[PDB]
Amino acid sequence: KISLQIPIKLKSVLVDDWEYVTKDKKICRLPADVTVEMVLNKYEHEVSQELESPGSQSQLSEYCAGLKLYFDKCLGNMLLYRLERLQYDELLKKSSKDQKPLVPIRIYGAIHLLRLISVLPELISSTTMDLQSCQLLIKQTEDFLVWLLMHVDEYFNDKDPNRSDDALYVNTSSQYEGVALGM
Amino acid sequence: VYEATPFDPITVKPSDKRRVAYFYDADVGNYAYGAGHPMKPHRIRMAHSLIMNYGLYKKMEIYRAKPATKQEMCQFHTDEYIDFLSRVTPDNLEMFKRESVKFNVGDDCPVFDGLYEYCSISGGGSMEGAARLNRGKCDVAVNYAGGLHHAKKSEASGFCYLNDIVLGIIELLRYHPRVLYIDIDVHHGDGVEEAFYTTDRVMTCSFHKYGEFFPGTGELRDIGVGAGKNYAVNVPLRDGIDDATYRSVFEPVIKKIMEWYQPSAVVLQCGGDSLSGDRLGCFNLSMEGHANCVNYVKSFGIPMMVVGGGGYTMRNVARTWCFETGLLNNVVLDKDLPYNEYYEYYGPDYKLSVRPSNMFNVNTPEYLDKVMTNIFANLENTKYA
Amino acid sequence: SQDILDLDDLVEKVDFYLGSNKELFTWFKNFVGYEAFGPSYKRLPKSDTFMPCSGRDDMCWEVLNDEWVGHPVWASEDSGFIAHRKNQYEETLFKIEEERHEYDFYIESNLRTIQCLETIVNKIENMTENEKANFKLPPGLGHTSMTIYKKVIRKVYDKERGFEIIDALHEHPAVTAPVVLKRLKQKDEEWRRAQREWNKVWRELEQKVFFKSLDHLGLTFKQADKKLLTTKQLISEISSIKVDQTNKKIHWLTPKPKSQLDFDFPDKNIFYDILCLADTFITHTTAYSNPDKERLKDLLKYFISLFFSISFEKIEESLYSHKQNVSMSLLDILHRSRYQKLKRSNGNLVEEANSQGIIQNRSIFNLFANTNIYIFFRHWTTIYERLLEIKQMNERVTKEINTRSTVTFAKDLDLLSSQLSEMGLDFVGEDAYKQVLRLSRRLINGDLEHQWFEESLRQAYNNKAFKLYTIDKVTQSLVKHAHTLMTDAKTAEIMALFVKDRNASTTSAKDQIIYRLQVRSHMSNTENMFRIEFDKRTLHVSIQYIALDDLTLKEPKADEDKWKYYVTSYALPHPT
Amino acid sequence: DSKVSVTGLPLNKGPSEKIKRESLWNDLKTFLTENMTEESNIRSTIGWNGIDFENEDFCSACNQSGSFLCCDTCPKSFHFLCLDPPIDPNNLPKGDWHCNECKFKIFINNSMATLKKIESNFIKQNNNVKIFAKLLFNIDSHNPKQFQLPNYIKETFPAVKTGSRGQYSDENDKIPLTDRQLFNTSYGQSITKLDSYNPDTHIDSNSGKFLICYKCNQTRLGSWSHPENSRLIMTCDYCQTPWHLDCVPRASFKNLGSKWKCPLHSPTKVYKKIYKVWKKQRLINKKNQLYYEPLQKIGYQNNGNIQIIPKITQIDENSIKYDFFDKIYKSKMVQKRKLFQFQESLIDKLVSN
Ligand SMILES: [K+]
Ligand SMILES: [Zn+2]
Ligand SMILES: [Zn+2]
Ligand SMILES: [Zn+2]
Ligand SMILES: [Zn+2]
Ligand SMILES: [Zn+2]
């Protein structure tokens, strides 16, 4: 049984979100400023600048692309709370009306990536993967967590949407509430 | 600041004379919210009945306002909301299981019949009244059919669908600079307070009940944002208030506003669910304690509109509105009811009076002093007109 | 301290800590040198403030409000909106008018449609056969409201068949008009006769419930006088005044608060009334025997005569004159032997402290008492308070009942409940107060069942005289308390010293200390002591509590009198 | 016409004998109107023209009720939004709708040899993602559901517990009154708001003494022969200092949404307005938390998450005494210096004149 030991501050950030999309009824403002792709490209670029071994950087880029594609394919299935699903559907409608097939990675913020990571242990232990492969995955995502916690106040700052602007979250109207929750 | 002053009887002001206008459509009494509903359009008939048996038709001119059309109603609501109202009927409700949940029109305020027609009549009445005032043939317009102040911009909450008070205030604002909206229904008039929260040309002042009671809004600290800071006066009262305490709170706040805001047109929402014995309300007011406030507003002599409102027991509200109209026409009405078609409801005494109960008064004077102190301290800054 | 919180915000948050201590808080203020602020509205982002909103001109844009929104689920914390109580009789009064609305709604819709149908028939009669051949009736029937006639038709005509007949009406007017018109008339007739014949019973019922359903603080009152009148509550109120006075005494800027309880006794006939009530009660009561009956009457009579210093013979004349319109020292009754005999017969500082203070022509008097004397006096002053409240509303209620203009249009139709006039309970334009008293006499005697008393007090006193619903169960209480003063020997002897003291015409502080000590001798350190201090000039009665080490009299105002009481307290070697 | 109405019987029928027994003891002037009303169209805008497996009643993705589409091939049913992509109810799937799992099974034809074959195929194609391969294959085979935090992270905090429907509830919520609605219909009028009955609410239960009001220091109990001098003492839920509803000016009994907090709890947020954010952590309860005593007690600043004693940084009363004196005296010094520079610029501009 594998275990992933997230730093405490990111657990607090996750619980803070878990309240925000629950009984305060806010949602994630989209398209956010720092999507998933910018995060991971910055991570990989910064880590390849210091790493000298070839296989290290090969496994680095493999991890990057793999996390990317799996987020891309799983976001719709199991990363969204109940209240958000309506915004998701509306985004699909807009994309299909504009004839651009939807990519989750170029709209959604990093908080969903933290949601993914927080899930990841169950995702892996529900499978038949190799012990060494799952172990290297845990070590890898752990290094990603470390690099993320070094910059935690660049993405996850608080701004109180009800007063100034451009906070990471926004409020919903009563019609959006009614449709999304009480369809 | 509040100081206990007893109940002085209401009397007609001698000099203030004015040529009023009574709007009544002969059909609105037929509608009826299906089965057991606290507000119903039968009590719009009973009122008129009495005014036609007391013979006030010689004292003022009664019209019927040509109804509002979709474009005119959509000065406030969104196209989709107005349209969905104009389309829905209980046969094809199932076709609308997305909108009927978005717009809240299926649960507390059901769809019954003539819905669009009823709402259109109330809206057209309100607008034509503001217009005749605006143009100036009269100096008052009573519209006892309108007054749906909970209906928000894109959802009908609280048994009321079309928010005609907002349309009336807009048509008023077409000519008059500043308009003052005085609400004395027991609930909080969140529709109008919201729809003029970010402006300085309309000042809303609502005396409502606070606590776990519909609609849970209307604290004392909601005092308007944007350019409209300090231009909204919510007064949260407590249960069981009597006529004396209500008058002693009402009079100074309204005098202070009209000293400092200086409105050019008043819109008074004369609801009847603040009366003793209602299914919904929890106050303990009489007929005199409720006519006193309208008498006070009239005293100043500003072009004004009186609008209807709640009403959960047709006997109290019918007699109250007959009395209020009589008072507006500088006539104190005889306390014995003549013979009319609905003579049977008014038992057992068959009189024009409403009786208070012995419910326990809770509004402690120190509470009132603190509230009126906060409100005066805020209003200190509306001195510039 | 870390420049995290503002200055003025800190000042406000400290005010809630030093607010009642004005000196400390102003010292702190001068020492330191001194958006959604409403919790109900959110803000929508400026990406949802763009909707169709067809007919808005320029002005309706700058004046309306689109972003700032609020709704009764974020204010209600997702769970709220409690409702009122609405006691049973009130919903029983609701159902009646609900049925009324149903009937009148159907009748009036039938009328409003039948009249238009009839005028359309009037239009079609004078036409020719060719014109009725091509006549069609437009939707609306030429009227303004389009949906009510379809509603009445579908109610009467089996909604599927309702649609059938409504379309066959719009397209075949000349063949469908008379039959549907006649049937509507017939249904209107049947509905109308049933409506009036049910309207009889509706009134018959709401008459027996209306006032009983408008006056219900008075039924939270059959129990809030049997449970909130025990001695526990009675001592709790006054001990609370005492404790709060003490804990505010530490607030030194607050002056010395007043004594615990104050009372005024303006109207004197009510004592005569109370003695007559007690006499009638015991006269009916079969739990005591005749000697005990006479003992009870005697105790009430003579204690009321003395404590209020009311001349006995004037009391006797007033009481017998009361008994006309319906057709011995206190110690002598105090001791059983006396009662039975009379009934069968038919340095320099101490000396100056003791010399000053002998008041001449005593006008302010005292009573000291342990608990049961307080409870007796408490029941007495309560019952007086209630009866006085009524006899103050008396004149206005008489003027009200004298001007009740019965509308004979109703009384010929017997629309008014003659029940209370059938038994004659109603209050004639004479003194309503006398009628209330006589009715209470009858209730104690039982000549009227209780419900009639309650309904009489509701209708005659429209809503304001409910407290008398217990006028029986209170007097039985009071009388019973009186009996204790005869039996518990301790209380009898305390009352004995009361007779002595109140009988004394000149006394100093020293004899008062003697009275206190001799009374506290009868009850141990477990019992409490309260002074019922009487003022005959003003007729004011002030009850003070006593912590068992406290003084006899209220604290003096001057230092010389304080030294005087101290030295006269040391003059008797009792613990000061 | 024989169908019963609100009255109990058909409309064309008088009262029965049971009702009339248990309910008994033993020209007009609005004829007019079509003569006085004359229409008003004086308004400004009159120019405007104007195998039988039984399905579920739950969204097995979110385990809450609603209007849901059911499956033709498994008993599992979802709300119309809980799908990927979510399906519009206006344009329903023409014909039978098959869930992800049954569509998966019929795509694999119940043959695991093809399963392992296509797994080898997939891992052959994208060797670029050779690591995540199993999951990338399996994602399309699991039925959707809302995202629940893994319990191993709900446990890090003790004061974070889920509500009824899987919602955040941080113990500042009062409680599920439930049966209190039966209590709300009290046989004797003693409803929740506590009107006309405050004898024993002014008196502590266990101790037995009086509940004092911190701001006016009097349990005003009145007298229940004279009740117009009660003042509705209520007690907080955290600190329990009893307050008057007239000192904290609010006028209601907070009884349904949350627990009431006195004005004696310091912040839980900042809004610096010159506008920075929080100064308080969460409750990083259990053994895991590390308490740290400072080595320096006069100018250590470190946080606003202090803990007072006789990473949470403990401190002593006298230390904060010193630090507040430091704030006060530095503030008076800088205020004096601001006045000094103000007056000195004034004197410079005067002597220039
Ligand atoms: K405003
Ligand atoms: Zn209302
Ligand atoms: Zn669902
Ligand atoms: Zn399936
Ligand atoms: Zn207080
Ligand atoms: Zn507290």
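Note that chain B is numbered according to Swiss-Prot, with residues 2-386 shown in order.
Per deposition record, electron microscopy, 3.6 Å.
Cβ coordinates are placed from backbone N, Cα and C, and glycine is handled just like the others.
Swiss-Prot lists B:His151 with the feature active site, giving a curator's inference as the kind of evidence. While the structure shown retains the original residue, Swiss-Prot records the mutagenesis experiment B:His150 to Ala with this note: Impairs histone deacetylase activity and transcription repression. Quoted from Swiss-Prot, the note on the mutagenesis of B:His151 to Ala is: Impairs histone deacetylase activity and transcription repression. Quoted from Swiss-Prot for the published mutagenesis B:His188 to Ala: Impairs histone deacetylase activity and transcription repression. Among the mutagenesis entries in Swiss-Prot is B:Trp322 to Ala, noted as: Strongly reduces HDAC activity. One mutagenesis experiment named in Swiss-Prot is B:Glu325 to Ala, and its note says Strongly reduces HDAC activity.
In the structure shown, the C-beta of B:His150 has more C-beta neighbours within 10 angstroms than that of any other entry among the mutagenesis positions B:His150, B:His151, B:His188.
In this view, B:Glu325 (mutagenesis position) is surrounded by 25 other Cβ atoms within 10 Å of its Cβ, with every protein chain counted. Just so you know, the Cβ of B:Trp322 (mutagenesis position) picks up 26 other Cβ atoms within 10 Å once every protein chain is counted. Of all the mutagenesis positions in the record (B:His188, B:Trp322, B:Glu325), the one with the smallest CA separation from B:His150 (mutagenesis position) is B:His188.
Only B:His188, of the mutagenesis positions B:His150, B:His151, B:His188, B:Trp322, B:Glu325, place a Cβ under 6 Å from an atom of ligand 2. Taking the C-alpha positions, the distance from B:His188 (mutagenesis position) to B:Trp322 (mutagenesis position) comes to 18 Å.
Calculated from their C-alpha atoms, the gap between B:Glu325 (mutagenesis position) and B:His151 (mutagenesis position) amounts to 23 Å. DSSP assigns B:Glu325 (mutagenesis position) to a helix. On the backbone, the CA of B:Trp322 (mutagenesis position) and the CA of B:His151 (mutagenesis position) stand 21 Å apart. When secondary structure is read from DSSP and collapsed to three states, B:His150 (mutagenesis position) falls in the coil class.
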